[PDB]
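Q: There's a structure below that I have some questions on.
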Number of protein chains: 4
Amino acid sequence: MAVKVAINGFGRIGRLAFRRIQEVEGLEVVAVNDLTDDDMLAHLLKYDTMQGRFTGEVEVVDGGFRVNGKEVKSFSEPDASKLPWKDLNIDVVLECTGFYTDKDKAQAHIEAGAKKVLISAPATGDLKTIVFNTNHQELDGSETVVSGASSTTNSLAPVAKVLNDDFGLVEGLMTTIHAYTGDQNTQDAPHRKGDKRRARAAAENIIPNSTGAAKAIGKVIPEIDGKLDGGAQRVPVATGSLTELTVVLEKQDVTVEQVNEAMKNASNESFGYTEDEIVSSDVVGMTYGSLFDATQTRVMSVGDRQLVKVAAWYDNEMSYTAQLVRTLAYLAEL
Amino acid sequence: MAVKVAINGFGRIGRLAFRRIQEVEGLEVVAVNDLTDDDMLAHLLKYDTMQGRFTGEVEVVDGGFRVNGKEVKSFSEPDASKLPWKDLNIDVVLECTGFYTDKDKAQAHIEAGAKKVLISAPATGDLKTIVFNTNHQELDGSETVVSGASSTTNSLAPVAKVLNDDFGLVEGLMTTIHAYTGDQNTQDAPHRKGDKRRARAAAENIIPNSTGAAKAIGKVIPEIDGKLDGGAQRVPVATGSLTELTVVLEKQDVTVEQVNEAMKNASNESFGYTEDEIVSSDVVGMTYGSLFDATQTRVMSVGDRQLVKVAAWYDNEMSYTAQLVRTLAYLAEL
Amino acid sequence: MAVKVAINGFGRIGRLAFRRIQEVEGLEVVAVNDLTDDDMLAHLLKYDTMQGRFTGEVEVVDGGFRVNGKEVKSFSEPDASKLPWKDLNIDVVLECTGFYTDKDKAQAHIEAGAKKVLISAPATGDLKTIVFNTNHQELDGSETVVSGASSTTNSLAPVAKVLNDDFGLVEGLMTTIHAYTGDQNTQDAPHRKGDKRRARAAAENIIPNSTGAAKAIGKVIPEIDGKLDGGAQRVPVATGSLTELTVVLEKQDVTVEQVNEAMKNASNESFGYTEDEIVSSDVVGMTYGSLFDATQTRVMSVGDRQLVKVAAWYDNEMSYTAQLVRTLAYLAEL
Amino acid sequence: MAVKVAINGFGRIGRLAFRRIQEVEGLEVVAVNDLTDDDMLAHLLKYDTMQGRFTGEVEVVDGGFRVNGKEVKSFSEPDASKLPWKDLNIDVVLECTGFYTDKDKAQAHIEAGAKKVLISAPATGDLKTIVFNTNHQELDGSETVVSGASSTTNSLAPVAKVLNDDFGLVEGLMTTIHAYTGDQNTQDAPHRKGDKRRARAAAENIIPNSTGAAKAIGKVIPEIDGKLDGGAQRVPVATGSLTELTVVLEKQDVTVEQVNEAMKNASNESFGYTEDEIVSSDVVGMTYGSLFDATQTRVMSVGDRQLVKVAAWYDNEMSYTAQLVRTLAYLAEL
Ligand SMILES: NC(=O)c1ccc[n+]([C@@H]2O[C@H](COP(=O)([O-])OP(=O)(O)OC[C@H]3O[C@@H](n4cnc5c(N)ncnc54)[C@H](O)[C@@H]3O)[C@@H](O)[C@H]2O)c1
Ligand SMILES: NC(=O)c1ccc[n+]([C@@H]2O[C@H](COP(=O)([O-])OP(=O)(O)OC[C@H]3O[C@@H](n4cnc5c(N)ncnc54)[C@H](O)[C@@H]3O)[C@@H](O)[C@H]2O)c1
Ligand SMILES: NC(=O)c1ccc[n+]([C@@H]2O[C@H](COP(=O)([O-])OP(=O)(O)OC[C@H]3O[C@@H](n4cnc5c(N)ncnc54)[C@H](O)[C@@H]3O)[C@@H](O)[C@H]2O)c1
Ligand SMILES: NC(=O)c1ccc[n+]([C@@H]2O[C@H](COP(=O)([O-])OP(=O)(O)OC[C@H]3O[C@@H](n4cnc5c(N)ncnc54)[C@H](O)[C@@H]3O)[C@@H](O)[C@H]2O)c1
């Protein structure tokens, strides 16, 4: 009575998805794939700088590793098509490598014998893109390859839904103050992608960087396609981020208290609500996809012209991971 | 015949002001006041974590200390009215303690015998708030107490002025992503002003915080009074900051190129312009009050309806200090 | 039913000791004192940059704050001698302010009505300095004022005791690579105790500093009095530290293996043992006083002459606090 | 007649060497090779997070880039034997990739037409390891491939030389508290060489790591072959490092003053001396290979048995680069 999951890419997302899946009955990681030995894998599962020590027991054994009395088969294969997914009976591949972010590229897992693929990032192609608790009812089981969207898109989507539904979204800009990630360099150095900002010492700088999140929000919410854009600022915290959205609305005479009350009313397991004066380190490890922060809501009015600004915290690691694993369980049921 | 300056608070701004004044002909620092002794004062002047070693000879003498063959007397007197300003024929106090940011309170320096005071911060009371090269001309010689505004206000004013003069400023919101400062706690601990966010480990968090830069811009540019608002996020870089501004403009079919060009045309020694993809560490020690970054200009257009975003860097330490010492020499000569 | 505890100084060690007491039956914190209000105290209890969110619920109430249904009384009285310790029937004060670290200073609490005082630091005067599971046995219940030693002494003593007992300590030198603490400055600035290195930006430097842990070890282990000395390097992690000790011994032809086994054989709840290649963030929140790392044992031999190096991790915050609370329970039950 | 230098690997050491060479007449960098494009090489030369802005002007041109009016040719070739060193009359290659750290591999540069190769690290094979002003006089002219030693070795050699000549070195152990480097990971992730410690987030951790600097000291000072060993602790400063050495000496009754005078007596342009209480950010950019800090000197005596401890600072970046360049000029001169 268990969905067989494979994780491809035992990185920040793959390993935390593993932690998360240890709490979900009939979701079972049976295999992992990465570019390293089992020793490295076990070690990175047990010890995690920002996320804390793994909550149980990990042992390096023959096939891969032993976790809480259950065998996880391990692989070191960089080509997905060469994976023994048929032999292992893989129900869902959690695609967390970063190198398969596309319907066609990700098809490789289907070939290998897996039935479904959920990608842990935006992907290109004829795919559904899903934010759990905003978007997931759009799934139905016809789907073969699915995208779980991005960390920022999951912090942003439910905020933007309330704004448009209650106020009419005219247009908006976003800046996310985002923790630095592994694709940024440790020291100033050539960047494999040619990006002169990601090339810079990650933990020593405020770094402007591109994001597709707001420009691509149409994918999870069609009613506001092309109404939002924005960028990121990468700063020196290792995880935990903040999304800031500035919008023009159709409804006039909107107040700070109307905005906060309408977000609080939309709150759920995915969309948290707070009025405490928290900081980034306080959301590290949290499982809400987006935590709306009422202390940061601002309204600028001049005559009949208004600018409305809001902000929501997210552990770009764990908040995204928890949303990804919610979508996985729902996807798997269908 | 040289202007005689006393620096109250030999802190980050006060010691960098000391460095600047060594470049300005006919300004001399004859005295310094703080809460410590000469061993500490000299040492902090010689070694500076973010701004580099001070170049000349610094020796502790009987007066206080000697810098490059020049005597600076020093005192350790928390009560400014007891300072010997009359005896030393002080022309201007640079008030950099953070404890006299008020016209009435700053009057303690005038009672002690200084002719004028220039405060290194926003200040309450019946006084002028001055951004060099935006409104320093508003000074006419009859001022005894003057505020040199804030780092953020200095980064924001020339940008906001061009937006209004060239496009018609309807309204706008600001975020400044600001390096952490000395009023933040090293570790989570009770905060002296009761701020629950400045209570937190400065170097381990993105911390939201208030700033009056946009709200009180009318003091510097009266014609856009009440048109801007916004706040700050304090992040773990030790100096160097970015101001992001989102606005609606009367001019209707705005392009990135029009905005970038209007800014370049306003550049001078206070207001720089760059087209390079820089990060915060690149502005450390710069002497522009504000460096416009043309790579971060965006125009979001939905039908006839546009939002415009711009960003300008500032070394909140050295950019602010270079501006303060310019306003200082100008005020002295009046 | 429970020993009634008051915490003087609700700082890092105060708050963590509060959290730790929640989990030790027979101990109850009935009051807290600091220099702040209840809004701030409840906030710092609930939220913690490195140590994570408080598990229970916390609420400001009229005399203080309620934690998990229990009322804690709070006060903000800088002079210990005025605290209503008599009417609260306080059994022990945990003295965690940093301002009463001497026997006669701490006596103020006794005069205010506490039965006993345990100071969260080295302390001067006629008192016992106690590291739990190395020498707490020297307490006989009759003590009025006791020192819980330092984080570094607690990391060091069990290690030094094994080296001496099993190999005969001749002499040795220590360096502790130690997380930065609240008594360092956020930015370069005058330091209160005139210390020119603690003056420096804590999160941006390696900073040599003094410590007495090794030189005063004799207070904890009399038989090696005078044999150890050494220092600290403060570095940019917010908590988590490592004690390295290089010794000369009486035993000859000593091997890495004999040293590791001796250390494992002495392991208990205060002295941990590991062979995992962990790093500082891995010890954040651990409740061992000292965590011996067998991967860092080195022996240098030249002919008949050897130097033996070892290293033991500690969370200078939580390791020390768990040692404190054990000594507290022991002192109270006598 | 100016020496013609090609730099292989335009990274931290290669870029800094390029900058340092602009300060040294007789030496001309004519070519640069790496794995990126001209836009990125030029940008990373112009901007540098820790070492500050390049003083020169830099322009991308058809062959490469122009620096102050002189053309530097640039190549994008991973196989060094395919490089056009004979066409360009390369006198010395500065091999700074990390990928040719071997006599036989480095020979690819000579095959390709360069007269000599100087490797920016320790190297395998039958070649000499040079720390300038300690053993550079061992270069007799016949050499074609040479090692510039490591940053730690350059910090340690002049210190160990004095201890041995003046006091007779019996044995010693070393710990270097070292800035994180580019081969450590930004976030916890699998590591290229299977190192479970360089795997972990560089800027969030104290990370033990192995160094060959002490153990291989004998290649630089043969008289002390085998008498030193030790390791490293990598910490969250982006550059700037400290070497502590703990030693047994033949000379008895050694004092702090004798050790300090003896080090002051050996100072030169490679080996600096200070009595100021500095921290790591104060050495960033310094051109001494080793800066002895007299404030950190300690002598432990127990009867007739002493341990002596010293510490020397180095900018692992610029201290080593300035040494490498001195060795370059010397090696070129014969
Ligand atoms: N904040 C975040 O870290 C964040 C949030 C949401 C989504 N994501 C997305 O999740 C994906 C993974 O992100 P991450 O943060 O874990 O990065 P990461 O580098 O930690 O993880 C990538 C892992 O995949 C492995 N890998 C790389 N190529 C492989 C291959 N071809 N076959 C098998 N394994 C391979 C690597 O060894 C590495 O461990 C990315 O697409 C990223 O954009 C990241
Ligand atoms: N990014 C920035 O640091 C920045 C930018 C612009 C303006 N400012 C403003 O300038 C002022 C100083 O800021 P800072 O960053 O230099 O802080 P700081 O703490 O480094 O400097 C304060 C100095 O004043 C001394 N001092 C405090 N009270 C005193 C008193 N009563 N009498 C004499 N000396 C006293 C302190 O010992 C300290 O050296 C503040 O008002 C701040 O708002 C700071
Ligand atoms: N690594 C560590 O942080 C650590 C480890 C072991 C021991 N210690 C020791 O424990 C003590 C506290 O350390 P900390 O890191 O928690 O410091 P901290 O600054 O976080 O806490 C000190 C607290 O005492 C307060 N205070 C309360 N009442 C006071 C009063 N009555 N008079 C004066 N000050 C008062 C301050 O407001 C503050 O909250 C110090 O002795 C320190 O050396 C600290
Ligand atoms: N503190 C230090 O950074 C330090 C000090 C002294 C010595 N070193 C040594 O110097 C060397 C370089 O270290 P770094 O810190 O500058 O590293 P780095 O990563 O910044 O630089 C290496 C550069 O070489 C390039 N490269 C890699 N392979 C190449 C190839 N085959 N052909 C051409 N270019 C290639 C990379 O793109 C990169 O720009 C290493 O041996 C290192 O151990 C480092």
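Using the three backbone atoms N, Cα and C, a Cβ is placed for every residue, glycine included.
Below, the features straight out of Swiss-Prot:
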- D:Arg12, D:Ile13, D:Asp34, D:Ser120, D:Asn316: NAD(+) binding site (BINDING)
- D:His178 to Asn: Loss of dehydrogenase activity (MUTAGEN)
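If you look at the structure here, what lies around each of the features I listed?
A: The Cβ neighbour count for D:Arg12 (NAD(+) binding site), using a 10 Å radius and every protein chain shown, is 25. DSSP assigns D:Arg12 (NAD(+) binding site) to a helix in the three-state reduction.
A simple way to gauge crowding: the CB of D:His178 (mutagenesis position) has 28 other CB atoms within 10 angstroms, across all the protein chains here. Mapped onto three states, the DSSP output places D:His178 (mutagenesis position) in strand.
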Q: List nothing but the largest Cα to Cα distance in Å, as a whole number, among the residues D:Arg12, D:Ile13, D:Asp34, D:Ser120, D:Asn316 that the record says bind NAD(+).
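A: Overall maximum Cα spacing for these binding residues reaches 22 Å.
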Q: Quick one: of D:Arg12, D:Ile13, D:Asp34, D:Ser120, D:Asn316, which binding-site residues have a CB closer than 8 A to some CB in chain A?
A: D:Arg12, D:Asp34
Q: Which one of the binding-site residues (D:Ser120, D:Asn316) has its C-beta surrounded by the most other C-beta atoms within 10 angstroms?
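A: Buried the deepest by this measure is D:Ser120.
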Q: Which three-state DSSP class does D:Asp34 (NAD(+) binding site) fall into?
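A: The residue in question, D:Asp34 (NAD(+) binding site), is coil (DSSP, three-state).
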Q: Under a three-state reading of DSSP, tell me whether D:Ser120 (NAD(+) binding site) is helix, strand or coil.
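A: Looking at the DSSP assignment, D:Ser120 (NAD(+) binding site) belongs to neither helix nor strand, so coil.
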Q: Show which residues of the chain containing D:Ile13 (NAD(+) binding site), separated from it by at least 6 in sequence, have their CB under 8 Å from its CB.
A: D:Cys96, D:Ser120, D:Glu317, D:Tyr320, D:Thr321, D:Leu324
Q: Calculate the distance in Å between the alpha carbons (Cα) of D:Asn316 (NAD(+) binding site) and D:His178 (mutagenesis position), and round it to a whole number.
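A: D:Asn316 (NAD(+) binding site) to D:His178 (mutagenesis position), Cα-Cα distance: 8 Å.
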Q: List the same-chain residues at least 6 positions away in sequence whose Cβ sits under 8 Å from the Cβ of D:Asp34 (NAD(+) binding site), in sequence order, or say none.
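A: The list for D:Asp34 (NAD(+) binding site) reads D:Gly9, D:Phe10, D:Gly11, D:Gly14, D:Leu41, D:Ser74, D:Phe75, D:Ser76, given in order along the sequence.
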Q: Do me a favour and check the Cα-Cα span between D:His178 (mutagenesis position) and D:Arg12 (NAD(+) binding site); whole Å is fine.
A: 15
